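A.B. asks: Would you mind keeping the following structure in view while I ask a few things?
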Amino acid sequence: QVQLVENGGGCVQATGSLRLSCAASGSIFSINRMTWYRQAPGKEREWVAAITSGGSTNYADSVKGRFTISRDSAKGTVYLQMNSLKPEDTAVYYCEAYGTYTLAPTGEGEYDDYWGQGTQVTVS
Amino acid sequence: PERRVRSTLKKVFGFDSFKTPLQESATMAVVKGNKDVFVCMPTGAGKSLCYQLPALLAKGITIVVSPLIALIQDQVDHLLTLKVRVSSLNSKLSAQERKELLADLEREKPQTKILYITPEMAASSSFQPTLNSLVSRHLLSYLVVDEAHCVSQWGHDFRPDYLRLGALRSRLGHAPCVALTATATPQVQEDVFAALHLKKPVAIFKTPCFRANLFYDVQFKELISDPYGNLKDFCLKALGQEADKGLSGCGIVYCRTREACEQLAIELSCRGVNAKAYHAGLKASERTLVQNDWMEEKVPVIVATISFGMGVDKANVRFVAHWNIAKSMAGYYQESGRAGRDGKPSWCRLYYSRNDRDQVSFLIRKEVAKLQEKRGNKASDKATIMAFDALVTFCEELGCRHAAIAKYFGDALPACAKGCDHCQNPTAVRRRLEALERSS
Ligand SMILES: [Zn+2]
């Protein structure tokens, strides 16, 4: 199977920045849609930003300008650079790997959706 | 357990073993039928068995959608020879044969075990009540969509009918869908998965393209002192890999125009590598004379137009050289693939000219335009130019040539093993690239 492990979170002052990574393990060939969801305590999961194979990026109106996601194509890993942080942006951050094509050199593969473990992010 | 499979494989189909261990792994996955499965194995791989055997171990009817009657027939014919309760429901059936079958399906305990149906029929409301009753009685063990690539506009055999099939899958959620095709770009697999509404996780059994015994390399006609001489030497180096037998094997060369083919046979033959031209221009007799010589090794080398070659395939093809880049990456894989079928080392080489690239690019554009006026605008129009560009990429990148192919077709990282120019000497390739940047 595939492991989605988020990193790069912690506690920071407002007007700070962080950068979250999502290390997608397994024999991954392509991720149709890698999305950043955030779960603020006491609210409904929020759609933050997402990136297609080919790098087509879109962002929630709540984070446009401030946030940017990217793929280190080589590492096989997606990043959420979050600048100009706000106490609102406090949440747990996690990716969905929608349409995650895995394939061994054998010829044996799978196509599936994978959800990441999460990283804790508080903002003073 | 796995006990049943071994038995049904021999007692029914008369097979002591599966062709490949991927065929086995695929088959065994279908049998569990906890997940939908995609099988992308090339023609003659044993795809059919991956649902025919599971269909029989299961205690129900397997419906097999297949896109024209010729295809269905060949299988339903052979399935009968194996004494299997297979039935096609097609429009080539007398209204009486039609009715007798639909009657069968409406009975509890229906005779029919595998049902071969056109996409055409599987859509028609003439079949819907029957289909419903089959689902409602939990009689449906498996839905097979053969030629699954025909849902895809990015696959170049698209069939509007195939779009219905997705809706079908969702109705009989009870039963596994097995999708099969011989070839799928990653875009076609993504289409197939979506348009057939295949339930994630989708188990995939895709035959790797990658073949160890081939050695791919690229040279640039712009940077070559004696083009025709380089070729002579390449052909020779590739031939006589058995010095005890002297000059053993055979080989192929590819050219855009016929004049190039005739001339190149001449120039190679004079330089001392005996070669014949093969093109559509010649009579049928000339074609069979040149092809026969080559088959029997009377002539070691043949020079074929990229428009037309390979009347028949051969095993000891020690080399496939492209003088001119091909229409498409698919095309260069196809063409270079006639090399090395016997498994002994072979050499594939592409002669890259920016003047070639441009000359083909304009011809692609021009007969893209010619089709937009003849029928109109489409998703496939982008794919033509894309297909070609993946091959330009192949040439212009420094990076394992087998891994460049693997990515295009959707296989994981192949274990190259000093098995292409860049894997053997990554710098030589770097230096040769930089060189064409000056002469760009
Ligand atoms: Zn390589």
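Shown for chain B, in order and in Swiss-Prot numbering: 12-451.
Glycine is treated like the rest: Cβ placed from N, Cα and C.
Below, the features straight out of Swiss-Prot:
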BINDING   B:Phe26, B:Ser28, B:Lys30, B:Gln34, B:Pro53, B:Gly55, B:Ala56, B:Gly57, B:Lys58, B:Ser59  ATP binding site
BINDING   B:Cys411, B:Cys427, B:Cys431, B:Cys434  Zn(2+) binding site
DOMAIN    B:39-213  domain 'Helicase ATP-binding'
DOMAIN    B:241-403  domain 'Helicase C-terminal'
MUTAGEN   B:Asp157 to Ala  Abolishes helicase activity
MUTAGEN   B:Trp165 to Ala  Loss of helicase activity, reduced DNA-binding (in a residue 11-526 fragment)
MUTAGEN   B:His167 to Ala  Loss of helicase activity, reduced DNA-binding (in a residue 11-526 fragment)
MUTAGEN   B:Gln345 to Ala  Loss of helicase activity, reduced DNA-binding (in a residue 11-526 fragment)
MUTAGEN   B:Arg352 to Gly  Loss of helicase activity (in a residue 11-526 fragment)
A.B. asks: Measure from the Cα of B:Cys431 (Zn(2+) binding site) to the Cα of every one of the recorded positions B:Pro53, B:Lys58, B:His167, then give the nearest.
C.D. replies: B:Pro53
A.B. asks: Mind running the recorded positions B:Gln345, B:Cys427, B:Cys434 against ligand 1 and keeping the ones whose CB falls under 6 Å of it?
C.D. replies: B:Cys427, B:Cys434
A.B. asks: In sequence order, what residues of the same chain, 6+ apart, have a Cβ less than 8 Å from the Cβ of B:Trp165 (mutagenesis position)?
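C.D. replies: Looking at Cβ-Cβ distances below 8 Å from B:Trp165 (mutagenesis position), excluding near sequence neighbours, one finds B:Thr196, B:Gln198, B:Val199, B:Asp202, B:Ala390, B:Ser391, B:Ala394.
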A.B. asks: Under a criterion of Cβ-Cβ distance under 8 Å and sequence separation of at least 6, what residues of the same chain contact B:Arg352 (mutagenesis position)?
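C.D. replies: The list for B:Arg352 (mutagenesis position) reads B:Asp324, B:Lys325, B:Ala326, B:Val328, given in order along the sequence.
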A.B. asks: My understanding is the cutoff is Cβ-Cβ under 8 Å with a sequence separation of 6 or more in the same chain; which residues meet that for B:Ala56 (ATP binding site)?
C.D. replies: B:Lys30, B:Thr31, B:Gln34, B:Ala193, B:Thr218
A.B. asks: Name the residues of the same chain, 6+ apart in sequence, whose Cβ is under 8 Å from the Cβ of B:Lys58 (ATP binding site)?
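C.D. replies: Within the chain, B:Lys58 (ATP binding site) has Cβ neighbours under 8 Å at B:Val50, B:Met52, B:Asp157, B:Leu191, B:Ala193.
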A.B. asks: What Cα-Cα separation, expressed in whole Å, is found between B:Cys427 (Zn(2+) binding site) and B:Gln345 (mutagenesis position)?
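C.D. replies: One finds 19 Å between the Cα atoms of these residues.
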A.B. asks: Report the nearest neighbour of B:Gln345 (mutagenesis position) in space among the binding-site residues B:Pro53, B:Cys411, B:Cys434, comparing Cα positions.
C.D. replies: B:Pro53
A.B. asks: B:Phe26 (ATP binding site): which of the recorded positions B:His167, B:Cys411, B:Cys434 is the nearest Cα neighbour?
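C.D. replies: Given the candidates B:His167, B:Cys411, B:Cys434, the nearest one is B:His167.
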A.B. asks: Record lists B:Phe26, B:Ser28, B:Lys30, B:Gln34, B:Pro53, B:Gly55, B:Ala56, B:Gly57, B:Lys58, B:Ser59 as binding ATP; longest Cα-Cα distance in Å?
C.D. replies: 19
A.B. asks: Please work out the number of neighbouring Cβ atoms within 10 Å of the Cβ of B:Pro53 (ATP binding site), leaving out its own Cβ.
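C.D. replies: Around B:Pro53 (ATP binding site), other Cβ atoms within 10 Å: 12.
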A.B. asks: Over all shown protein chains, what is the count of other CB atoms within 10 A of the CB belonging to B:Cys431 (Zn(2+) binding site)?
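C.D. replies: Counting Cβ neighbours of B:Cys431 (Zn(2+) binding site) within 10 Å gives 23.
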A.B. asks: May I ask for the distance between B:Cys411 (Zn(2+) binding site) and B:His167 (mutagenesis position), taken between their Cα atoms and rounded to an integer number of Å?
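C.D. replies: Spelling it out, the Cα of B:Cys411 (Zn(2+) binding site) and the Cα of B:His167 (mutagenesis position) are 28 Å apart.
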A.B. asks: Can you give me the Cα-Cα distance between B:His167 (mutagenesis position) and B:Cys434 (Zn(2+) binding site) in Å, rounded to a whole number?
C.D. replies: 33
